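So the structure is just underneath, and the comments pick up after that.
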4 protein chains.
Amino acid sequence: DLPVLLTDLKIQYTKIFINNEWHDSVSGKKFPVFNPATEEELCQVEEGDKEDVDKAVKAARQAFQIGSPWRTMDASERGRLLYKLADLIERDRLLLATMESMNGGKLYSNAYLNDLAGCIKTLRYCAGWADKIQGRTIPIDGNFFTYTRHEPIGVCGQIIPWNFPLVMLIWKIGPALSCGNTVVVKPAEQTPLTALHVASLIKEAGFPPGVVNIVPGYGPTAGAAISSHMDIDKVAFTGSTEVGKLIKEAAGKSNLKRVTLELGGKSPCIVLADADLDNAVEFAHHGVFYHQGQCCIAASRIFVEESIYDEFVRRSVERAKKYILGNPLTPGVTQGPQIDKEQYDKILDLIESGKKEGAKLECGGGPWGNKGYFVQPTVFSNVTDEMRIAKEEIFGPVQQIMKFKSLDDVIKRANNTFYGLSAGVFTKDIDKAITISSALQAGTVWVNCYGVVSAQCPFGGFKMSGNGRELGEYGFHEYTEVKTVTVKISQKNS
Amino acid sequence: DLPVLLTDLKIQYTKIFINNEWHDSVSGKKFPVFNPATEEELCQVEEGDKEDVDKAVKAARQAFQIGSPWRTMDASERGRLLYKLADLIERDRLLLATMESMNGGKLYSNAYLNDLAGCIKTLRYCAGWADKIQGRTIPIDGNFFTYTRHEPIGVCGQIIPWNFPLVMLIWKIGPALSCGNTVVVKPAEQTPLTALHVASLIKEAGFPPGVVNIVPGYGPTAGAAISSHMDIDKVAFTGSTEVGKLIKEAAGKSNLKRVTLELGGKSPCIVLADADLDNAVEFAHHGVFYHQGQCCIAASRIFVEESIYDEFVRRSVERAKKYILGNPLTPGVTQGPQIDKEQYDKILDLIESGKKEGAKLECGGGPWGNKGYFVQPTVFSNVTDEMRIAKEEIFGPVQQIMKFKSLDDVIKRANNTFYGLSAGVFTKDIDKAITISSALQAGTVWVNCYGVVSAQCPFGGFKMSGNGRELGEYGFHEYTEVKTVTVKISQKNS
Amino acid sequence: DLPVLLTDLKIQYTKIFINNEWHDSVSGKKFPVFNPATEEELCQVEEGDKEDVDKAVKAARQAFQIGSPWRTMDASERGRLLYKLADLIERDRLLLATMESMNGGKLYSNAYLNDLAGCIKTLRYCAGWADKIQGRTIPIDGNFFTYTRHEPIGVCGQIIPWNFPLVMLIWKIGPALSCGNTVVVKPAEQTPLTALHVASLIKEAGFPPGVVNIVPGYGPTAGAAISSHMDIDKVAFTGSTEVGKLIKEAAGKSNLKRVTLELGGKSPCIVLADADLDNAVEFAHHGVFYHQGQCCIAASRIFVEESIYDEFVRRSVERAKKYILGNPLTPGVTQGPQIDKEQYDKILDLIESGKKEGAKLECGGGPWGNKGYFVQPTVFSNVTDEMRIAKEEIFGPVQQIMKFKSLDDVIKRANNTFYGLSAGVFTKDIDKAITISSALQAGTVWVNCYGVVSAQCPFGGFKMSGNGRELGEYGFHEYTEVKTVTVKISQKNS
Amino acid sequence: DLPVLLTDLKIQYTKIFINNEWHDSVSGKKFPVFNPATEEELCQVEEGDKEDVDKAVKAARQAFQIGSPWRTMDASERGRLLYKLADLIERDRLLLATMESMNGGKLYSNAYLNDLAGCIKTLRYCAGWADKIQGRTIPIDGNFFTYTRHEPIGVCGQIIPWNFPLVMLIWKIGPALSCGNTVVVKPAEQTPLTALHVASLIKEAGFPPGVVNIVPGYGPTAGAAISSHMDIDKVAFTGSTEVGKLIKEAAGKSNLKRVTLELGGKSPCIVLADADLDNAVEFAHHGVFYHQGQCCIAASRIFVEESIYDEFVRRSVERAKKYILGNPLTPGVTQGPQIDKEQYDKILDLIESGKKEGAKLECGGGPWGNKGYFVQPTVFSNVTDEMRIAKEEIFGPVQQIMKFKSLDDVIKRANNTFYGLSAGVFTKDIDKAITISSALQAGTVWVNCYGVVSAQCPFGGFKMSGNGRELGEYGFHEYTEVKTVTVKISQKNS
Ligand SMILES: Cc1oc2cc3oc(=O)c(CCC(=O)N4CCCCC4)c(C)c3cc2c1C
Ligand SMILES: Cc1oc2cc3oc(=O)c(CCC(=O)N4CCCCC4)c(C)c3cc2c1C
Ligand SMILES: [Cl-]
Ligand SMILES: [Cl-]
Ligand SMILES: [Cl-]
Ligand SMILES: [Cl-]
Ligand SMILES: [Yb+3]
Ligand SMILES: [Yb+3]
Ligand SMILES: [Yb+3]
Ligand SMILES: [Yb+3]
């Protein structure tokens, strides 16, 4: 069932969302928003700056004050509001998926069946945690009653990437709100639109004003304002490792706000000679090519044992040669455009090093079409470890395939990167599955699969791929602040 | 390193232990204690009855009173006392292992290297939980502050089996004391001695009087007194499923005391054709023959895929034919006696059905020696499911080996019992390991091993093999009683 | 907002619910169901017996089989089904509240505003736990990978009381289903009707057939069948302590099925001289008189410090003299009838001992009306501890008020009962609040309030008031069965 | 019992500790270490630099490698090593307390009875967690088996302050080692000595080489090397908020290493008119004057309700006038010196603003003695909020006392700081205790006490007083790195 919108899409929500009302930018300036597939302007959106971030934080700060409706309402009712928001997003599933496909260059079937289903499901998961966040009672030494409160932190700045605008909006706001925080959200400059629609739905659902504020605009302007703000308690960011470093620096120099980062990767797969070959090819393929290669977990280094390497490469190239490039919205189309020019350029430049540095180009290797930021799906075999394409996150439809003979050595190669977001292990051997996945320095390790993400699981990076975890029981910790209360008593009893 | 006691062992502690002092039985009666390997009396021990159980409970009840030293001491200090007790048992390791070997018919190497090492390690594990037992603070609906206390339950009656007297004493008292309970312990009539020594060490370590009381004697007398007592809050029992039913009945009819039971099993292994054959033979063998077959987890039904069945049986019989029967204390001896006549008889009677009902007797099948309750190690192949030896817990050195062709069907056969304590799965296939172990109705499932027990793991039965779990984080729950405290407040804030 | 049903109520659902279809009793026999307020027959309902319990268990057993839709569906989808069921009950709130009021003699405002709101809220709470039930990974000694599964137990027999038919149905089925169990439910003989409606809604919501089965009928027939059944894994019961003992006995004698009991109480309040007097009077009053005194937590012994005792009694009597007895359905009416004749009789007989044994009767003390099981609200002062009304659970609108001078002594009196479900402490002193609530042998202790129950809190009894806890995080444990899986590995790494 | 060392103390350990051997600095340079009470050189210690930090990290990195003894040993054995280390520190309690008193200017009774008792107890607490750190098994959507490993992070850089050298060494190394990390420790330049002794005891206890490495030297040299190091996974620091900001900046700019900070405070107490006056005076006094005022939790703003303010100040001044200044080692002496000149100067300069800005000087207000960094205990009343002494952390023996009439307003004043480490609330009113402690933006809130710290409790700051928590169950999270493993399976069952 892939249903579509009967009527053409209208853009309605284009303004800054503060205290559940729509504001013009303080400057009165606006910025254009484009369709990556056509390069055509879709609309203009109010451009947020430091000055508008300041109005947004004051609102969030006020909504967080002791005695406010958001602080005093039952935790179960915070949960209710989140499940209501999920019902509303479900109601507008067609609209939101179309806007996502059109604004983000995302295949409509994926937008409809995966992104929107993931938004709704993650929101419902998070709603369920709200009244299940608990502290402890603790048998402290001495005559004292000690307990802990796992309080909300406060005003959380949240910077959302362009690759999954809806899903990452919900990954951020779901846990933050479930825990009782207020938020100031900065959607990606490329993709502000679906966040602004969701904001209209946060108002409709009845969240108190100031609990969620959305400020579109640029990273170097509105993003830096958030990251350096003296009354924002925490920043959450997903994006490049480079910008990740700036945020952590800015937090340190400003007010020591808490920081969680989900950054890039150069995620490896190790395919043992005993693996289900077809299964490893299929998962490794979709693992690196999903959403035009624009996933932080891109399986961008595939290590295959020598005796099956040739056969793996062949089957891989075959699968890569089956795509149909075009408008995300057209049925049958199986690959959309890259998000924008900056990205488009870096990917072509990286594809060019592949050749110069002397990888074996099996298919693809250039642009496609007359308009839109389309890159041909590309496969390099015989890649080696000092090559740019083997070290640098491409964030493009470009697969690297290498050979290995020694398991000891391939694990060292797999781990020999500053990244560490994810990895895959393909084998039928129980002992190898357990021991290899233990030895990989990666936040998520898939065995005989790839790219399996769900709300029930914590997700995040080792090393420079990130700090902290999102989702699962564990992810919920990073939106709480623990307070210990210790009360003098005449005499304790166990 | 198997060191031994330089001097002959002296029996010192033979009396009822209450309030850290030694008491004669109220009747003044005594009962004999024997060496299973010689049938010779070792000593006389004071015989505990209802009347002595009553003195023991009053002491435990008094030691549990609000404001007592055990109730008011720091949880960390309960932990200290437990780690001290472990240091003391370590000091007397040679003595205790010898007494265990001599009184329980247990091989000295196993007693020294396994039982005593397990006592010490489990005690130290439990000591570490004492100040880490925590309640919660809870975001209740309405204007209320709600917290929970995970209190000790109170006076816990604990009936210890004869097969692992020291280890099961520590399994019971470690968690109970760690949580702040007081205990009345009833060691097995066959094996009171090592418990009485440990009691001398509980006094030495400085536990407050009445926190641990030990009352030797019989099950139908002192056991029934415990199980029916109106001021005992909980009963823990390990033993036969038959007696297990009586305890639960008696608890219901008396004061609805809490009940945890660890009972027998008829635990199955499923060996797939792809398994490491030598490894499965070795683990399945030791799995059923450990401590003269006298383990509740005895791997007493081994299902082997047809194409490796003949080879499995052969290798099995070979291993079973390597034992040396004799005095547990003599070095080189690899199989001791059964614990007593009642047991000895049931095992021979079950071995006799094996033959009549028409299993293939591969080796063993009768008694051994002139004195001592020695049974030849016995192996039956071609066993089928309606046979007594395939349905009834033997608790003797008797292995059953069956064949299967269908995985669906063998799992149904594996699950077709009222027992469910443990199982083993031998295979190299990842999917099968996970899916079979999920489908088995067994409390502990070993994959490519058997009989792996540690303090960090919860342990207990599905179905009529028991109620509740011992050890691990989870086992600690069954020695707490949760109290919710809900306080009216003017206004709550998250 | 107390809205009502525009149209008269029609009874539709009156049959045994198995595999999502309606069955006649195997006997073909039926039993009458009455209105306690009129003594008039409301309808006939199919009478369930052992034979119909057997059909119900086979269905539940089949729905629990490995590979079934209930076993294999995502945990998140079990949660979805539960939130859907809550939406449906919300839709039929008017209908269900009317049926509850009419069948159970329950005040309609309470039924509508409290019982139904509690059903919906508890169901939504439970839905949220479904995909948050987690086992552990454990750092076992040796070279092993060990994890635990917190599996559903299996087929759970659930016996629901008549005092809160809807709320207790949801307390039982919510957690059981959330955890993945299947259930066979036995609603109270007096109050089968609202359960049968909910069953129609379980079918509508799309639970797989056999996941919930409802079998109305009698306790000594269908109840005993459940409690003694050889293929029911667990029994949950709420009711009298007397019947509680029978169930635990029957479980022991049959198949050692797991047992949780929530039984009566004789719950005490301790009111210190420093307490907010009006607040303690109001909470203690509603604490004992709620739902015609028919709560297990009835605050049926109120201990008041001497210097405020006279003033407490006066204010109490005044509040008790304000009721309006009548049909639960009529607006303005503030006290309905007792549930039936058996109950009615025991309450009058207990009121009669109050007089003979020589308490001071302040108001009430006899029946009311010409039809219906109405008892005048009754207040006894100068009650002492050996009086029947001070020892026996009345389960009627009868308040006992006593005096105390010594805090040490009143706590001993408060604790001097075989019951221990709940207690109240009224004081402004921080130290006293904490120390008294610690010293009370009661499962829930309210401070400066009473009768505050919410889904987020575990609830259950100390002593003969019950075994186990319901609701909260902790209550969810008693619907899981823990399985430890231990896998041999070549080498572990931390 | 305050026992002392019979023999004079000898300094033995003065070198850099790497791979359980003693190294000279790579430069060959050394730095002097002083006695704050005499200003006399105690000894010379090897001066660590970037170059020696590099040798220390390579050792820690090697000791962390997959397959090493520290990675492969049982978690229970990591615990054993920690309990052994605690036994050793207990053995050398006299020695270590003397060295602490002499090197750190710390009163010997406090060093012996508090610091050393806290070291031993915290170590034993941490040992107990080692084999109780557990991941989860998770009911992920789809046909997958998902589990998590809570792995050690890796090489942890740990910078220890001078105010509690032993206690903070154990706060850092206890949890880090318990979790399986390796460490590179940088003791304070002022106080390297007791860490070097503990290192000799880490070698004696048998930790594997490279698991703990200690590198003395300066903050701007060895500290910055740690904070900017490209192969250190995490930095933990306790100290000034100013240096705290530099570390977080340096971590961001280098390798995005994880950061936990425990920084200063300007911690407030709120004393209600209903409080136990003597109790609040005593706790607030010791709260600000403990260890010459050199605690991060110094109760450095005491807000007292107007009607008891005069009486509070009087009683306070009286208590402050009872000290005896002198050598920490001399019995009877009740106040030692400040740690050094830099500190001494800042404190006198802050005392000088107190006067100029116009607080009421009640006692003290200048230096003391001819040698040693002694400051007279100082009390300022009538302090207001814009005063330096009311905004700036003094870290000296200087108490500020203010008045308030409005509870709303005093809470705003209490919260009106960038700090937020701790607070105190003194009252007898239950509701106020709960509501005020909820409203305070402080990591630890004491009610009717102050400065109550124990291993069982998490401890750390809100706002610029720190990021993260140390100790308790919760603190253990910040020394783990969570890895999710998701395995494809044919079919899952709940
Ligand atoms: C190859 C191989 O197979 C084996 C099979 C085993 O089978 C067992 O039953 C046991 C005893 C387990 C135990 O500790 N118990 C006391 C606690 C309750 C259960 C019994 C051991 C130690 C065991 C060891 C090995 C080795 C080595
Ligand atoms: C001032 C004041 O006193 C009160 C006293 C009360 O006493 C009760 O017993 C109850 C019923 C609690 C309940 O939900 N039950 C169903 C679940 C099992 C236990 C019974 C309520 C709602 C209650 C409310 C108030 C208010 C308001
Ligand atoms: Cl906590
Ligand atoms: Cl709890
Ligand atoms: Cl578990
Ligand atoms: Cl986790
Ligand atoms: Yb172009
Ligand atoms: Yb004989
Ligand atoms: Yb009548
Ligand atoms: Yb000087």
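We number chain B the way Swiss-Prot does; in order, the residues shown are 8-501.
Keep in mind that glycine also has a Cβ here, set from the backbone N, Cα and C atoms.
As annotated by Swiss-Prot, NAD(+) binding site applies to B:167-170, B:193-196, B:226-227, B:246-247, B:269-271, B:349-353, B:400-402, with the evidence given as experimental evidence. In the three-state DSSP scheme, B:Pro227 (NAD(+) binding site) falls into the helix class. Long-range Cβ neighbours of B:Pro227 (NAD(+) binding site) (same chain, at least 6 residues apart, Cβ-Cβ under 8 Å): none.
Sequence-distant contacts of B:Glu269 (NAD(+) binding site), defined by Cβ-Cβ distance under 8 angstroms and a gap of at least six in the same chain, are B:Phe244, B:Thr245, B:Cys303, B:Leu428, B:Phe466, B:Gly467, B:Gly468, B:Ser472, B:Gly473, B:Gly475, B:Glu477. DSSP gives B:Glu269 (NAD(+) binding site) a strand state. According to Swiss-Prot, the feature active site, proton acceptor maps to B:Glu269.
In the three-state DSSP assignment, the secondary structure recorded for B:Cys302 (mutagenesis position) is coil. For the mutagenesis of B:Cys302 to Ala or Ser, Swiss-Prot gives this note: Does not prevent inhibition by duocarmycin analogs. The structure shown keeps the original residue.
Residues or ranges marked as active site, nucleophile in Swiss-Prot: B:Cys303.
Looking at Swiss-Prot, the entry for mutagenesis of B:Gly458 to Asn says: No significant effect on aldehyde dehydrogenase activity. Prevents the inhibition by ALDH1A1-specific inhibitors. Cβ environment of B:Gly458 (mutagenesis position): B:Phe290, B:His293, B:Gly294, B:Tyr297, B:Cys302, B:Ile304, B:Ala306 lie under 8 Å away, each six or more residues apart in the same chain. B:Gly458 (mutagenesis position) falls within neither a helix nor a strand when secondary structure is assigned with DSSP, and so counts as coil.
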(Q) Give me the long-range Cβ neighbours of B:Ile401 (NAD(+) binding site): same chain, 6+ apart, Cβ under 8 Å, in sequence order. (A) B:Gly300, B:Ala305, B:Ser307, B:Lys353, B:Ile354, B:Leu357, B:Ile358
Q. 10 Å Cβ neighbour count around B:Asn170 (NAD(+) binding site)?
A. 25
Q.
By a 10 A CB contact count over all chains shown, which of the recorded positions listed here is most packed: B:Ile167, B:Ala195, B:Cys303?
A. B:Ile167
Q | DSSP three-state assignment for B:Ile167 (NAD(+) binding site) | A | coil
Q: Give the residue from the recorded positions B:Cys302, B:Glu349, B:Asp352 that has the most other Cβ atoms within 10 Å of its Cβ, counting over every protein chain displayed.
A: B:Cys302
Q: Could you tell me which of the recorded positions B:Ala195, B:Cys302, B:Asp352 have their C-beta within a distance under 6 angstroms of some atom of ligand 9?
A: none
